[PDB]
Every structure is written in structure tokens, then in C-alpha cells.
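Participant: First the structure, which I've put down as C-alpha cells, then a few questions once you've had a look.
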Amino acid sequence: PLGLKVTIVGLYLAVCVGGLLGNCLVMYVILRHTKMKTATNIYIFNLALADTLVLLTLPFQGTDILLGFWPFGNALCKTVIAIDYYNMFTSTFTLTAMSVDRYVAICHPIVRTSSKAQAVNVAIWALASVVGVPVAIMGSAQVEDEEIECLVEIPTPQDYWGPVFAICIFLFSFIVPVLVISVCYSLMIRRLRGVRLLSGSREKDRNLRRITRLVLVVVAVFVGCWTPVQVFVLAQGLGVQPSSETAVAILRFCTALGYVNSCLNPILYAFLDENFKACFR
Ligand SMILES: O=C(NCCCN1CCC(c2c(Cl)cccc2Cl)CC1)[C@H]1CCCN1Cc1ccccc1
């Protein structure tokens, strides 16, 4: 209703201001402030960049929720949709890259450099483009019934392609990346078992454990924020459509929840990363 969507939009504004502030801070700290351009932090920079873009979309989506239609036209319609998908894919792919980096650090403790991680970020945005660009072409703001709206157009017959795109996007933007991550940390367990102050100098081992913890928590927070949406959107692809005030409300709030993940990221760095913790204040 009117007041409940006022809640949604106010939530967006909060996530928008705090998220842009935090992620811009992080990007600044890594970029110029210090030669702390480590592999993990270059990947973190990638995350903050994607968060920045989607955060920039939050005000526009907010007005759409209020008015009940899209009053910004096709250009910004395709721009927004593109950013959204780019966000999901670059996020999961970057998290996977961080997890593989951690695993290599444990297996080969005795050659990871910012230049290679920068290259990985490039490849991440290229694959993301494989889905980001087509959706931008497909997405449009059209007046199907009663009102104009921004939507991604599913080809005819929708009953076939809907499930196709639903299952494929579900697997490849979510299940498979998370799956790889699971393999990485499980293998790290097998290797780590029975090792105390092993495969390193004392001081370094402690730092490695701290970074591994950080990556793990970031993954956990992300998966926790986007799993409800992922399941619901999958169900929507299969034809399962919400048709009650409560159903719509639940959906709106779970979508919001994922956007909250965008702003959550700098706080996690501030509490679980010593360098960042020093840099805030
Ligand atoms: O409903 C909107 N935005 C909600 C976007 C939700 N987004 C939809 C795609 C979701 C996604 C993605 Cl991009 C990738 C993999 C899995 C999943 Cl579930 C992630 C959540 C309305 C508000 C203004 C125009 N329109 C934006 C829109 C953004 C992306 C796709 C379709 C519409």
C-alpha cells in the first residue's frame, strides 16, 4: 500500500546514501590512499564498483515503486536492467575468484599479484557482458496494459523460454559459482587439518587466517541476502505469479534485502579487516 511502499522507498534512500558513502570510501582507500593493492583488495574494489552502480539505480527504482509506472523512458529502462544483471553476475564471479585466490594461498604458501587480479576482474566483466548486453537489448519500457513499465521481454512461446532462461540464469548466476566456492573451502579444510603454525612464518599465518575469514563472511552475507530473490525469480519464470497484497509485499522486501547487501559490504570490511579498520577512523 501507500505507507508500506513509503517504507520501501525510504529504505532505498538509506541504503543509497550509506552504500555510496561506504563503497566510495573503500574504492578511494584502495585506489590512491595507500599501496594496499593486494589481490583480495583488487577483487574487493571490483565488488565496490558494482555496488556503486546498482546503488545509483536505487532512486529511480524508488520513484517507480511510488508512482506505479516507469516515467524515465526506454534509455534509462535498459540502463537500469543492464546494471542489475551486471551486479548479480560480477558479484558472484568476483566472490568465486576471491575464494580460489584464498585456496591457492593455502595450497602454495611459499605468486599472487594485483596485476593478475586486475586481469581477472576484466574477464569477470566480459562474462557478465554475455548476459548484461543481451538483456539490455531485450529489456524495454512498454505499455502492455493500463500503464507503461520497464520489463525484460521473454520470447514466444513464453511457456517454453521462460523456464529456459529461469533455470539457466539460476544455475549460472548463482548455483555454480557458490558450488565452486564450496569446493574451495572444503578442500582447504582437508589440507588444513592437522596443521598448526604450518606452511608459513608465524606472523603471516595469522594474517592469512584473517583474510580467509573475511572472504568467507562476505560470501555468507551475499548468499543470505540474495537467495530469497533467486528462488522467487526462478518461480516467477516457471509461471508462479504473486496475486495478493502479502505476496507482493514479501517480494518487495526481499528485493530490498538484496540491495541492502550493496551497502552492507563496507561495514564488513571495517569490522573484519585491520587495514580498513585503521583507515576509517
Ligand atoms: O523490478 C524492478 N527491479 C527489480 C530488479 C530485481 N532483480 C531482478 C533480477 C534478479 C536476478 C539477476 Cl539480475 C540475475 C540472476 C538472478 C536474479 Cl534473481 C535480481 C533482482 C523494476 C523497477 C524499475 C524497473 N525495473 C527494474 C528491473 C531490473 C532488473 C530486471 C528487470 C527490471
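Numbering of chain A is taken from Swiss-Prot, so the residues present carry the numbers 47-156, 161-331, in order.
Any Cβ shown, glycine's included, is placed from N, Cα and C.
According to Swiss-Prot, the experimentally introduced change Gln107 to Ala is described as follows: Impairs G protein-mediated inhibition of adenylate cyclase. Quoting Swiss-Prot on the mutagenesis of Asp110 to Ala: Abolishes G protein-mediated inhibition of adenylate cyclase. No effect on antagonist-mediated inhibition of G protein-mediated signaling. Among the mutagenesis entries in Swiss-Prot is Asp130 to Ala, noted as: Abolishes G protein-mediated inhibition of adenylate cyclase. Abolishes antagonist-mediated inhibition of G protein-mediated signaling. Among the mutagenesis results in Swiss-Prot, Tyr131 to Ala has the note: Impairs G protein-mediated inhibition of adenylate cyclase. The residue drawn here is the original one. Looking at Swiss-Prot, the entry for mutagenesis of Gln280 to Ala says: Impairs G protein-mediated inhibition of adenylate cyclase.
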Participant: In this deposited model, 4 residues are missing between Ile156 and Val161; what is the Cα to Cα distance between those two, in Å, rounded to a whole number?
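Facilitator: Once the 4 missing residues are skipped, the Cα atoms sit 8 Å apart.
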Participant: Near the Cβ of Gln280 (mutagenesis position), how many other Cβ atoms are there if near means within 10 Å?
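Facilitator: The answer is 18.
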Participant: May I ask which residues of the same chain, at least 6 positions away in sequence, place their Cβ under 8 angstroms from the Cβ of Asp130 (mutagenesis position)?
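Facilitator: Set apart from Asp130 (mutagenesis position) by at least 6 residues yet with Cβ under 8 Å, we have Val100, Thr103.
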Participant: Write down the Cα-Cα distance for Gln280 (mutagenesis position) and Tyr131 (mutagenesis position), rounded and given in Å.
Facilitator: 12
Participant: I want to check the contact list for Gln107 (mutagenesis position): same chain, sequence separation of six or more, C-beta distance under 8 angstroms. What comes out?
Facilitator: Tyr58, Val126
Participant: Which whole-number value in Å describes the distance between the Cα atoms of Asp110 (mutagenesis position) and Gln280 (mutagenesis position)?
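Facilitator: Per the Cα atoms, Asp110 (mutagenesis position) and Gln280 (mutagenesis position) stand 21 Å apart.
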Participant: Looking only at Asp110, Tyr131, the mutagenesis positions on record, which one has the least crowded Cβ, with the fewest other Cβ atoms within 10 Å?
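Facilitator: Among the mutagenesis positions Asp110, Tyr131, the lowest count of other Cβ atoms within 10 Å belongs to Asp110.
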